[PDB]
Amino acid sequence: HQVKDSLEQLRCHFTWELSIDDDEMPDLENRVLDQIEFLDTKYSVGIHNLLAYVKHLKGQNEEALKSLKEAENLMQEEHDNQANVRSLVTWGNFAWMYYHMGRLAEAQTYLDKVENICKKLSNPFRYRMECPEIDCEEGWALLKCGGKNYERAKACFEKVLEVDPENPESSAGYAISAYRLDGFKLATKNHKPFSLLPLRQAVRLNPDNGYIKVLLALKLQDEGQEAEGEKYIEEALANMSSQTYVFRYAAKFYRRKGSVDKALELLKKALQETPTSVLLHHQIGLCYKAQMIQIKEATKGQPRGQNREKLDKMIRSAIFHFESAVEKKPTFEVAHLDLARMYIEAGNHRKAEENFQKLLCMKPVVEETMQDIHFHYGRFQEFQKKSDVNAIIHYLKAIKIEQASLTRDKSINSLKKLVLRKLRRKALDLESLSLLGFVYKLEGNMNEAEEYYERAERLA
RNA sequence: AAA
Ligand SMILES: [Ca+2]
Ligand SMILES: [Ca+2]
(Lines of atoms letter the chains of each structure in order from A and count residues from 1; the text may use other names and numbers.)
(Lines give C-alpha, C1' and ligand atoms only; values in the text may rest on other atoms or scores of the structure.)
(Ligands and ions follow the chains in the order given, each with its own letter.)
Protein backbone atom coordinates (compact mmCIF):
# COMPACT_ATOMS: atom_id res chain seq x y z
CA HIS A 1 0.00 0.00 0.00
CA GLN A 2 3.06 2.22 -0.40
CA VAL A 3 1.71 3.80 -3.57
CA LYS A 4 -1.64 4.86 -2.13
CA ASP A 5 -0.06 6.17 1.07
CA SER A 6 2.40 8.20 -1.01
CA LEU A 7 -0.41 9.55 -3.21
CA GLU A 8 -2.19 10.81 -0.08
CA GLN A 9 0.88 12.91 0.81
CA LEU A 10 0.75 14.89 -2.46
CA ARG A 11 -0.78 18.37 -2.50
CA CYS A 12 -3.17 18.42 -5.46
CA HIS A 13 -6.85 18.37 -6.28
CA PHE A 14 -7.23 14.73 -5.27
CA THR A 15 -6.13 15.47 -1.69
CA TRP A 16 -7.74 18.89 -1.25
CA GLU A 17 -11.24 17.63 -0.27
CA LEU A 18 -13.02 19.97 -2.66
CA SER A 19 -16.21 17.89 -2.40
CA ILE A 20 -17.69 18.76 -5.72
CA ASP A 21 -21.49 18.07 -5.63
CA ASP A 22 -22.90 16.34 -8.70
CA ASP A 23 -25.64 18.96 -9.14
CA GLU A 24 -23.03 21.73 -9.28
CA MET A 25 -20.64 19.94 -11.64
CA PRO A 26 -22.10 21.25 -14.96
CA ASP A 27 -21.89 24.83 -13.73
CA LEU A 28 -18.39 24.36 -12.32
CA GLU A 29 -17.20 22.96 -15.64
CA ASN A 30 -18.68 25.95 -17.48
CA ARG A 31 -17.05 28.41 -15.00
CA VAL A 32 -13.69 26.68 -15.39
CA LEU A 33 -13.95 26.93 -19.17
CA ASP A 34 -14.99 30.59 -18.89
CA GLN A 35 -11.98 31.31 -16.67
CA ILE A 36 -9.54 29.56 -19.02
CA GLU A 37 -10.77 31.74 -21.89
CA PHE A 38 -11.32 35.10 -20.14
CA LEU A 39 -9.47 35.50 -16.83
CA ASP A 40 -6.09 37.14 -17.39
CA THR A 41 -3.66 35.77 -14.79
CA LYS A 42 0.06 34.99 -14.96
CA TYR A 43 -0.20 31.22 -14.41
CA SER A 44 -2.96 29.05 -15.80
CA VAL A 45 -1.60 25.74 -14.43
CA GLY A 46 -4.11 25.74 -11.61
CA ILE A 47 -7.23 26.19 -13.67
CA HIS A 48 -6.28 23.49 -16.21
CA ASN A 49 -5.55 21.09 -13.36
CA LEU A 50 -9.04 21.76 -11.96
CA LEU A 51 -10.54 21.07 -15.38
CA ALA A 52 -8.68 17.76 -15.41
CA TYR A 53 -10.06 16.90 -11.96
CA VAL A 54 -13.59 17.73 -13.15
CA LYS A 55 -13.17 15.52 -16.23
CA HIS A 56 -12.01 12.72 -13.91
CA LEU A 57 -15.11 13.14 -11.76
CA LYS A 58 -17.24 12.95 -14.93
CA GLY A 59 -15.70 9.56 -15.82
CA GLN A 60 -13.57 10.99 -18.61
CA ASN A 61 -10.06 10.00 -17.52
CA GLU A 62 -8.56 10.26 -20.99
CA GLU A 63 -9.94 13.77 -21.32
CA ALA A 64 -8.51 14.57 -17.90
CA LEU A 65 -5.02 13.54 -19.02
CA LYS A 66 -5.39 15.91 -21.97
CA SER A 67 -5.92 18.83 -19.60
CA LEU A 68 -2.89 17.84 -17.50
CA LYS A 69 -0.75 17.72 -20.65
CA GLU A 70 -2.03 21.16 -21.60
CA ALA A 71 -1.13 22.41 -18.15
CA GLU A 72 2.45 21.21 -18.70
CA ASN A 73 2.60 22.68 -22.21
CA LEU A 74 1.41 26.07 -20.94
CA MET A 75 3.80 26.07 -17.96
CA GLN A 76 6.67 26.00 -20.48
CA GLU A 77 5.50 29.36 -21.86
CA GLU A 78 4.25 31.15 -18.72
CA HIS A 79 7.66 30.69 -17.04
CA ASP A 80 9.77 30.82 -20.26
CA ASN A 81 10.69 27.12 -20.33
CA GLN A 82 12.03 27.49 -16.76
CA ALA A 83 11.20 25.10 -13.93
CA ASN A 84 8.31 26.10 -11.67
CA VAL A 85 7.15 24.47 -8.47
CA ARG A 86 3.46 24.74 -9.56
CA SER A 87 4.30 21.80 -11.82
CA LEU A 88 4.17 19.65 -8.73
CA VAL A 89 0.35 20.06 -8.65
CA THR A 90 0.20 18.74 -12.18
CA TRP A 91 2.56 15.87 -11.39
CA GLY A 92 0.51 14.96 -8.32
CA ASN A 93 -2.62 14.89 -10.41
CA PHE A 94 -0.88 12.71 -13.02
CA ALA A 95 0.14 10.24 -10.29
CA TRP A 96 -3.44 10.01 -9.05
CA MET A 97 -4.87 9.77 -12.56
CA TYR A 98 -2.51 6.98 -13.52
CA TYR A 99 -3.29 5.16 -10.26
CA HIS A 100 -7.04 5.36 -10.99
CA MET A 101 -6.46 4.17 -14.58
CA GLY A 102 -4.28 1.21 -13.51
CA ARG A 103 -1.14 2.70 -15.11
CA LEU A 104 0.74 2.03 -11.96
CA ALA A 105 4.32 2.17 -13.23
CA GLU A 106 3.60 5.64 -14.56
CA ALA A 107 1.99 6.62 -11.27
CA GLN A 108 5.23 5.69 -9.56
CA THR A 109 7.25 7.70 -12.07
CA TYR A 110 5.31 10.84 -11.13
CA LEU A 111 5.68 10.20 -7.39
CA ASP A 112 9.46 9.90 -8.03
CA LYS A 113 9.48 13.19 -9.94
CA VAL A 114 7.77 14.94 -7.04
CA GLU A 115 10.13 13.38 -4.47
CA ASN A 116 13.13 14.43 -6.54
CA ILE A 117 12.00 18.06 -6.47
CA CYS A 118 11.14 18.02 -2.74
CA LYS A 119 14.74 16.81 -2.12
CA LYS A 120 16.29 19.39 -4.44
CA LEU A 121 14.49 22.18 -2.56
CA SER A 122 15.27 20.81 0.94
CA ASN A 123 11.58 20.41 1.68
CA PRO A 124 11.01 18.55 4.96
CA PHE A 125 8.49 16.20 3.40
CA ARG A 126 9.07 13.54 0.74
CA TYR A 127 5.96 14.30 -1.33
CA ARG A 128 4.15 17.21 0.37
CA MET A 129 5.69 20.40 -1.00
CA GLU A 130 5.61 23.35 1.46
CA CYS A 131 5.93 26.50 -0.65
CA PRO A 132 3.71 29.57 -0.92
CA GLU A 133 2.90 28.90 -4.60
CA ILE A 134 1.25 25.64 -3.66
CA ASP A 135 -0.62 27.19 -0.70
CA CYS A 136 -1.99 29.68 -3.26
CA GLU A 137 -2.92 26.91 -5.70
CA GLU A 138 -4.83 25.12 -2.92
CA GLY A 139 -6.61 28.37 -2.14
CA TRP A 140 -7.60 29.09 -5.74
CA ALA A 141 -8.96 25.59 -6.17
CA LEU A 142 -11.07 25.94 -3.02
CA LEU A 143 -12.22 29.43 -4.09
CA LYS A 144 -13.49 28.13 -7.44
CA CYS A 145 -15.42 25.20 -5.94
CA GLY A 146 -18.22 26.93 -4.10
CA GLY A 147 -19.02 28.88 -0.99
CA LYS A 148 -18.71 25.95 1.46
CA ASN A 149 -14.97 26.05 0.76
CA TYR A 150 -14.32 29.74 1.27
CA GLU A 151 -13.14 29.67 4.90
CA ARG A 152 -10.58 27.04 3.91
CA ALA A 153 -9.60 29.07 0.87
CA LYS A 154 -9.03 32.20 2.90
CA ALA A 155 -6.89 30.28 5.37
CA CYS A 156 -4.62 29.05 2.54
CA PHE A 157 -3.87 32.60 1.42
CA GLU A 158 -3.60 33.82 5.02
CA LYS A 159 -0.90 31.20 5.66
CA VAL A 160 1.27 32.85 2.98
CA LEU A 161 0.56 36.39 4.21
CA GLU A 162 1.63 35.46 7.76
CA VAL A 163 5.15 34.94 6.37
CA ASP A 164 5.15 37.40 3.43
CA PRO A 165 2.63 40.19 3.99
CA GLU A 166 3.34 41.87 0.65
CA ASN A 167 2.93 38.72 -1.48
CA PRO A 168 0.75 39.90 -4.40
CA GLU A 169 -0.94 36.61 -5.28
CA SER A 170 -1.98 35.64 -1.78
CA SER A 171 -3.02 39.21 -1.08
CA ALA A 172 -5.41 38.90 -4.02
CA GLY A 173 -6.77 35.51 -2.99
CA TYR A 174 -7.16 36.56 0.63
CA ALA A 175 -9.06 39.69 -0.44
CA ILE A 176 -11.42 37.90 -2.85
CA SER A 177 -12.12 35.16 -0.27
CA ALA A 178 -12.72 37.76 2.40
CA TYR A 179 -14.99 39.81 0.11
CA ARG A 180 -17.18 36.78 -0.61
CA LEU A 181 -17.33 35.82 3.06
CA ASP A 182 -18.40 39.42 3.86
CA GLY A 183 -21.10 38.95 1.20
CA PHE A 184 -22.50 36.00 3.16
CA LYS A 185 -22.99 38.25 6.18
CA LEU A 186 -24.08 41.43 4.47
CA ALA A 187 -27.60 41.46 5.91
CA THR A 188 -26.69 40.42 9.43
CA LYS A 189 -26.89 43.05 12.14
CA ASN A 190 -23.67 44.94 12.85
CA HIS A 191 -21.78 43.21 10.04
CA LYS A 192 -18.42 44.81 9.37
CA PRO A 193 -16.25 45.30 6.24
CA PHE A 194 -13.49 42.86 7.03
CA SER A 195 -12.57 42.70 3.32
CA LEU A 196 -12.11 46.45 2.68
CA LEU A 197 -8.51 46.80 3.91
CA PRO A 198 -7.50 43.47 2.27
CA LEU A 199 -8.94 44.72 -1.03
CA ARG A 200 -7.09 48.04 -0.77
CA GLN A 201 -3.86 46.11 -0.20
CA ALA A 202 -4.57 43.67 -3.01
CA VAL A 203 -5.10 46.58 -5.42
CA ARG A 204 -1.85 48.20 -4.26
CA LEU A 205 0.08 44.97 -4.80
CA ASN A 206 -1.70 43.99 -8.06
CA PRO A 207 -2.04 47.31 -9.84
CA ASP A 208 -2.99 45.81 -13.18
CA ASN A 209 -5.76 43.59 -11.78
CA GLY A 210 -9.12 45.01 -12.82
CA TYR A 211 -11.06 42.21 -11.21
CA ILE A 212 -9.82 43.19 -7.75
CA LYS A 213 -10.53 46.87 -8.45
CA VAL A 214 -14.20 46.28 -9.17
CA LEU A 215 -14.64 44.29 -5.92
CA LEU A 216 -12.96 47.17 -4.05
CA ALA A 217 -15.40 49.48 -5.82
CA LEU A 218 -18.38 47.39 -4.73
CA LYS A 219 -17.21 47.19 -1.10
CA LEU A 220 -16.72 50.99 -1.09
CA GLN A 221 -20.27 51.31 -2.41
CA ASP A 222 -21.49 48.98 0.39
CA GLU A 223 -19.80 51.31 2.90
CA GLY A 224 -21.34 54.47 1.54
CA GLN A 225 -18.34 55.61 -0.51
CA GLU A 226 -19.84 55.17 -4.01
CA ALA A 227 -17.94 58.07 -5.54
CA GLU A 228 -14.57 56.67 -4.46
CA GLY A 229 -15.67 53.29 -5.75
CA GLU A 230 -16.70 54.67 -9.11
CA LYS A 231 -13.09 55.83 -9.65
CA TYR A 232 -12.00 52.19 -9.47
CA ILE A 233 -14.83 51.09 -11.80
CA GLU A 234 -13.57 53.60 -14.37
CA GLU A 235 -9.94 52.45 -14.00
CA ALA A 236 -10.99 48.82 -14.48
CA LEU A 237 -13.09 49.58 -17.54
CA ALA A 238 -10.09 51.33 -19.13
CA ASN A 239 -8.03 48.05 -18.79
CA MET A 240 -8.50 45.01 -21.04
CA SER A 241 -7.39 42.59 -18.29
CA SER A 242 -10.26 40.20 -17.46
CA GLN A 243 -12.64 42.64 -19.15
CA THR A 244 -15.66 40.32 -19.22
CA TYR A 245 -15.46 39.78 -15.48
CA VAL A 246 -15.00 43.54 -14.94
CA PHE A 247 -18.22 44.04 -16.85
CA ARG A 248 -20.17 41.77 -14.44
CA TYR A 249 -19.20 43.69 -11.34
CA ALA A 250 -19.33 47.14 -12.97
CA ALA A 251 -22.86 46.21 -13.99
CA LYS A 252 -23.74 45.41 -10.40
CA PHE A 253 -22.17 48.71 -9.35
CA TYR A 254 -24.20 50.70 -11.90
CA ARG A 255 -27.47 48.89 -11.10
CA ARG A 256 -27.06 49.65 -7.38
CA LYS A 257 -26.25 53.29 -8.25
CA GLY A 258 -29.46 53.57 -10.27
CA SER A 259 -27.96 53.48 -13.76
CA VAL A 260 -29.82 50.38 -14.86
CA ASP A 261 -29.58 51.04 -18.60
CA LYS A 262 -25.78 51.24 -18.29
CA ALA A 263 -25.74 48.01 -16.31
CA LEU A 264 -27.83 46.16 -18.93
CA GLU A 265 -25.51 47.37 -21.72
CA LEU A 266 -22.51 45.89 -19.91
CA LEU A 267 -24.27 42.65 -19.08
CA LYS A 268 -25.40 42.11 -22.68
CA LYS A 269 -21.77 42.45 -23.78
CA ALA A 270 -20.62 40.06 -21.07
CA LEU A 271 -23.31 37.53 -22.10
CA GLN A 272 -21.85 37.43 -25.61
CA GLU A 273 -18.63 36.06 -24.08
CA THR A 274 -19.91 33.84 -21.27
CA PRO A 275 -23.47 32.88 -22.14
CA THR A 276 -23.65 30.07 -19.53
CA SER A 277 -22.84 32.37 -16.61
CA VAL A 278 -25.47 32.05 -13.88
CA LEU A 279 -24.17 35.24 -12.29
CA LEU A 280 -24.84 37.11 -15.55
CA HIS A 281 -28.32 35.66 -15.97
CA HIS A 282 -29.21 36.54 -12.38
CA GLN A 283 -27.81 40.08 -12.74
CA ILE A 284 -29.78 40.63 -15.97
CA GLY A 285 -32.90 39.47 -14.19
CA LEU A 286 -32.24 41.95 -11.38
CA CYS A 287 -31.96 44.71 -13.93
CA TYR A 288 -35.31 43.88 -15.47
CA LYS A 289 -36.76 43.75 -11.97
CA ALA A 290 -35.42 47.20 -11.28
CA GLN A 291 -36.94 48.51 -14.52
CA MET A 292 -40.26 46.88 -13.58
CA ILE A 293 -40.22 48.78 -10.32
CA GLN A 294 -39.38 52.04 -12.15
CA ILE A 295 -42.39 51.57 -14.43
CA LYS A 296 -44.64 50.83 -11.46
CA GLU A 297 -43.50 54.01 -9.73
CA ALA A 298 -44.00 56.31 -12.74
CA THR A 299 -47.49 54.94 -13.41
CA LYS A 300 -48.56 54.65 -9.76
CA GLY A 301 -48.84 50.89 -10.18
CA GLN A 302 -51.36 51.04 -13.06
CA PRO A 303 -49.45 51.04 -16.34
CA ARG A 304 -51.55 50.94 -19.50
CA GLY A 305 -50.90 50.77 -23.19
CA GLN A 306 -47.27 50.78 -24.17
CA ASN A 307 -46.23 51.10 -20.53
CA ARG A 308 -48.06 47.87 -19.76
CA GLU A 309 -46.42 46.14 -22.71
CA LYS A 310 -43.04 47.33 -21.35
CA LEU A 311 -43.81 46.10 -17.84
CA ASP A 312 -44.82 42.71 -19.12
CA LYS A 313 -41.59 42.54 -21.13
CA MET A 314 -39.63 43.24 -17.97
CA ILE A 315 -41.51 40.59 -15.99
CA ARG A 316 -41.21 37.92 -18.67
CA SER A 317 -37.56 38.76 -19.34
CA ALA A 318 -36.69 38.54 -15.64
CA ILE A 319 -38.47 35.16 -15.42
CA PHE A 320 -36.58 33.93 -18.49
CA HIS A 321 -33.19 34.88 -17.03
CA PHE A 322 -33.88 33.62 -13.48
CA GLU A 323 -35.12 30.35 -14.98
CA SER A 324 -31.94 30.21 -17.06
CA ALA A 325 -29.79 30.67 -13.96
CA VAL A 326 -31.51 27.91 -11.97
CA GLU A 327 -31.49 25.46 -14.91
CA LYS A 328 -27.76 25.81 -15.07
CA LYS A 329 -27.19 25.80 -11.26
CA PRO A 330 -30.10 24.16 -9.42
CA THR A 331 -28.47 24.91 -6.09
CA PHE A 332 -28.49 28.67 -6.71
CA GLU A 333 -30.94 29.38 -3.89
CA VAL A 334 -31.39 33.15 -4.12
CA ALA A 335 -32.12 32.95 -7.89
CA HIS A 336 -35.06 30.63 -7.10
CA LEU A 337 -36.25 33.17 -4.57
CA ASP A 338 -36.11 36.01 -7.06
CA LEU A 339 -37.89 33.73 -9.57
CA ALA A 340 -40.68 32.86 -7.08
CA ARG A 341 -41.13 36.55 -6.33
CA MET A 342 -41.31 37.41 -10.05
CA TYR A 343 -43.94 34.72 -10.68
CA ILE A 344 -46.05 36.58 -8.08
CA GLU A 345 -45.65 39.73 -10.22
CA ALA A 346 -46.73 37.71 -13.30
CA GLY A 347 -49.86 36.52 -11.46
CA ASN A 348 -48.80 32.83 -11.53
CA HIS A 349 -49.27 31.76 -7.95
CA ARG A 350 -48.83 28.05 -8.72
CA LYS A 351 -45.35 28.60 -10.12
CA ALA A 352 -44.49 30.87 -7.23
CA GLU A 353 -45.64 28.16 -4.79
CA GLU A 354 -43.64 25.52 -6.65
CA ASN A 355 -40.41 27.47 -6.34
CA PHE A 356 -41.07 28.32 -2.67
CA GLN A 357 -41.59 24.61 -2.01
CA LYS A 358 -38.29 23.80 -3.65
CA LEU A 359 -36.58 26.47 -1.56
CA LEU A 360 -37.99 25.09 1.70
CA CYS A 361 -36.06 21.85 0.99
CA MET A 362 -32.69 23.50 0.25
CA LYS A 363 -29.71 23.60 2.60
CA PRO A 364 -27.94 26.84 1.80
CA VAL A 365 -24.31 27.37 2.79
CA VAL A 366 -25.56 30.66 4.12
CA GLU A 367 -28.03 29.51 6.73
CA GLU A 368 -29.61 32.97 7.12
CA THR A 369 -30.97 32.72 3.54
CA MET A 370 -33.63 30.46 4.96
CA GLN A 371 -34.94 33.46 6.95
CA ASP A 372 -35.61 35.20 3.63
CA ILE A 373 -37.19 32.06 2.19
CA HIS A 374 -39.65 31.74 5.10
CA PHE A 375 -40.29 35.51 5.21
CA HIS A 376 -41.16 35.83 1.52
CA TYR A 377 -43.20 32.63 1.62
CA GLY A 378 -45.04 33.98 4.66
CA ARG A 379 -45.85 37.17 2.75
CA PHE A 380 -47.05 35.13 -0.24
CA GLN A 381 -49.29 33.14 2.08
CA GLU A 382 -50.65 36.27 3.74
CA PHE A 383 -51.21 38.45 0.68
CA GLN A 384 -51.66 36.17 -2.33
CA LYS A 385 -53.04 33.00 -0.71
CA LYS A 386 -55.03 34.86 2.01
CA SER A 387 -53.87 32.20 4.52
CA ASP A 388 -53.03 33.73 7.90
CA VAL A 389 -52.45 30.22 9.24
CA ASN A 390 -49.61 29.53 6.85
CA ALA A 391 -48.27 33.07 7.03
CA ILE A 392 -47.89 32.74 10.80
CA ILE A 393 -46.17 29.37 10.44
CA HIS A 394 -43.54 30.83 8.13
CA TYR A 395 -42.97 34.16 9.87
CA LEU A 396 -42.38 32.11 13.02
CA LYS A 397 -39.92 29.83 11.17
CA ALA A 398 -37.98 32.90 10.01
CA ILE A 399 -37.88 34.20 13.58
CA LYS A 400 -36.74 30.85 14.95
CA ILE A 401 -33.52 31.22 12.92
CA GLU A 402 -32.07 33.39 15.63
CA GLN A 403 -29.33 35.26 13.73
CA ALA A 404 -30.19 38.97 13.95
CA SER A 405 -30.86 40.40 10.53
CA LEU A 406 -32.90 42.82 8.47
CA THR A 407 -35.21 39.99 7.51
CA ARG A 408 -35.72 38.61 11.00
CA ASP A 409 -36.78 42.08 12.10
CA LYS A 410 -39.15 42.34 9.14
CA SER A 411 -40.59 38.94 10.06
CA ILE A 412 -41.28 40.08 13.62
CA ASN A 413 -42.95 43.24 12.29
CA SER A 414 -45.00 41.33 9.71
CA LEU A 415 -46.23 38.87 12.34
CA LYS A 416 -47.09 41.79 14.63
CA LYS A 417 -49.15 43.49 11.92
CA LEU A 418 -51.02 40.30 11.02
CA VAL A 419 -51.91 39.53 14.62
CA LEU A 420 -53.01 43.10 15.33
CA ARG A 421 -55.27 42.81 12.29
CA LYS A 422 -56.80 39.54 13.53
CA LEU A 423 -57.44 41.03 16.97
CA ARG A 424 -59.40 43.93 15.46
CA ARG A 425 -61.75 41.35 13.92
CA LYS A 426 -61.84 39.35 17.17
CA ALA A 427 -60.30 40.75 20.36
CA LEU A 428 -60.83 37.46 22.24
CA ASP A 429 -58.73 35.34 19.89
CA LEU A 430 -56.56 33.54 22.42
CA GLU A 431 -53.99 32.43 19.81
CA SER A 432 -53.54 35.99 18.57
CA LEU A 433 -53.21 37.25 22.13
CA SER A 434 -50.39 34.85 22.86
CA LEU A 435 -48.62 35.66 19.59
CA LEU A 436 -48.84 39.37 20.34
CA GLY A 437 -47.29 38.63 23.72
CA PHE A 438 -44.53 36.72 21.92
CA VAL A 439 -43.87 39.68 19.62
CA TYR A 440 -43.63 42.12 22.51
CA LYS A 441 -41.33 39.71 24.31
CA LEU A 442 -39.01 39.59 21.31
CA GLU A 443 -39.14 43.40 21.27
CA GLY A 444 -38.14 43.46 24.96
CA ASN A 445 -41.43 44.93 26.30
CA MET A 446 -41.74 42.38 29.07
CA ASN A 447 -44.70 43.99 30.83
CA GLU A 448 -46.83 44.28 27.72
CA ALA A 449 -45.81 40.76 26.85
CA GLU A 450 -46.81 39.20 30.14
CA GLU A 451 -50.05 41.19 30.06
CA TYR A 452 -51.04 39.51 26.78
CA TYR A 453 -49.85 36.04 27.79
CA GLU A 454 -51.86 36.40 31.03
CA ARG A 455 -54.96 37.65 29.22
CA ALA A 456 -54.70 34.68 26.88
CA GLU A 457 -54.32 32.29 29.80
CA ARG A 458 -57.42 33.61 31.62
CA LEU A 459 -59.69 32.88 28.66
CA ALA A 460 -58.54 29.27 28.38
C1' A B 1 -24.61 35.72 -7.60
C1' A B 2 -30.98 38.57 -4.14
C1' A B 3 -31.00 41.24 0.18
CA1 LIG C 1 -8.04 38.32 -21.88
CA1 LIG D 1 -7.50 22.95 -24.57
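Note that chain A is numbered according to Swiss-Prot, with residues 8-467 shown in order.
Looking at the header, which is where the method is noted, we find X-ray crystallography, 1.6 Å.
Cβ from N, Cα, C; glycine included.
Under the heading mRNA binding site, Swiss-Prot lists A:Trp147. Non-local contacts of A:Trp147 (mutagenesis position) by the CB criterion (under 8 A, 6+ apart in sequence, same chain) comprise A:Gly53, A:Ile54, A:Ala160, A:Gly180. In this structure, A:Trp147 (mutagenesis position) is part of a helix by DSSP.
Secondary structure at A:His289 (RNA binding site), taken from DSSP and collapsed to helix, strand or coil, is helix. Around A:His289 (RNA binding site), a 10 Å sphere centred on its CB holds 22 further CB atoms from the protein chains shown. Sequence annotations record features per position, and here Swiss-Prot assigns RNA binding site to A:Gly190, A:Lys259, A:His289, A:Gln290, A:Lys336.
A:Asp34 to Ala appears in Swiss-Prot as a mutagenesis experiment; the accompanying note says: Abolishes PPP-RNA-binding. Cβ-based neighbour count (10 Å, all protein chains) for A:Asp34 (mutagenesis position) stands at 21. Classification of A:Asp34 (mutagenesis position) by DSSP places it within a helix.
Quoting Swiss-Prot on the mutagenesis of A:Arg38 to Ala: Loss of capped RNA-binding. Within 10 Å of the Cβ of A:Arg38 (mutagenesis position) there are 23 other Cβ atoms, across all protein chains.
Recorded in Swiss-Prot as a mutagenesis result, A:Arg38 to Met carries the remark: Abolishes PPP-RNA-binding.
A:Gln42 to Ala appears in Swiss-Prot as a mutagenesis experiment; the accompanying note says: Decreased capped RNA-binding. Decreased translation inhibition of viral RNAs lacking 2'-O-methylation of the 5' cap. For A:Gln42 (mutagenesis position), applying a Cβ distance below 8 Å and a minimum sequence separation of six or more within one chain yields A:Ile54, A:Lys151.
According to Swiss-Prot, the mutagenesis experiment A:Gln42 to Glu carries the annotation: Reduced PPP-RNA-binding. Decreased capped RNA-binding. Decreased translation inhibition of viral RNAs lacking 2'-O-methylation of the 5' cap. When secondary structure is read from DSSP and collapsed to three states, A:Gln42 (mutagenesis position) falls in the helix class.
Under its mutagenesis annotations, Swiss-Prot gives A:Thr48 to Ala the following note: No effect on capped RNA-binding. A simple way to gauge crowding: the CB of A:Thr48 (mutagenesis position) has 16 other CB atoms within 10 angstroms, across all the protein chains here.
Quoted from Swiss-Prot, the note on mutagenesis experiment A:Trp147 to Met is: Loss of capped RNA-binding. Loss of translation inhibition of viral RNAs lacking 2'-O-methylation of the 5' cap.
Quoted from Swiss-Prot, the note on the mutagenesis of A:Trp147 to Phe is: Decreased capped RNA-binding. Decreased translation inhibition of viral RNAs lacking 2'-O-methylation of the 5' cap.
There are 16 other Cβ atoms within 10 Å of the Cβ belonging to A:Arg187 (mutagenesis position). Looking at Swiss-Prot, the entry for mutagenesis of A:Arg187 to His says: Abolishes PPP-RNA-binding. Loss of capped RNA-binding. Loss of translation inhibition of viral RNAs lacking 2'-O-methylation of the 5' cap.
The mutagenesis experiment A:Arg187 to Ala is recorded by Swiss-Prot, whose note states: Loss of capped RNA-binding. Loss of translation inhibition of viral RNAs lacking 2'-O-methylation of the 5' cap.
For the mutagenesis of A:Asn216 to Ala, Swiss-Prot gives this note: No effect on capped RNA-binding. The structure shown keeps the original residue. The 10 Å shell around the Cβ of A:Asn216 (mutagenesis position) contains 21 further Cβ atoms across the protein chains shown.
Under the heading of mutagenesis, Swiss-Prot lists A:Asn216 to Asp and annotates it as follows: No effect on capped RNA-binding. Classification of A:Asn216 (mutagenesis position) by DSSP places it in coil, neither helical nor stranded.
Within 10 Å of the Cβ of A:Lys259 (RNA binding site) there are 21 other Cβ atoms, across all protein chains. Of all Cα pairs drawn from A:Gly190, A:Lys259, A:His289, A:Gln290, A:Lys336, which the record names as binding RNA, the longest spans 20 Å.
Here the CA atom of A:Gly190 (RNA binding site) lies 20 Å from the CA atom of A:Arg38 (mutagenesis position). If you compare Cα positions, A:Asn216 (mutagenesis position) sits closest to A:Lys259 out of the binding-site residues A:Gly190, A:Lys259, A:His289, A:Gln290, A:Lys336. Long-range C-beta contacts of A:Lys336 (RNA binding site), restricted to its own chain and to partners at least six residues apart, with a cutoff below 8 Å, comprise A:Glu31, A:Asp34, A:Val285, A:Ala342.
The separation of A:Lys259 (RNA binding site) from A:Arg187 (mutagenesis position), Cα to Cα, is 15 Å.
Of the binding-site residues A:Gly190, A:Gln290, A:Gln290 has the largest number of other Cβ atoms within 10 Å of its own Cβ. For A:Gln290 (RNA binding site) paired with A:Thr48 (mutagenesis position), the C-alpha to C-alpha distance reads 25 Å.
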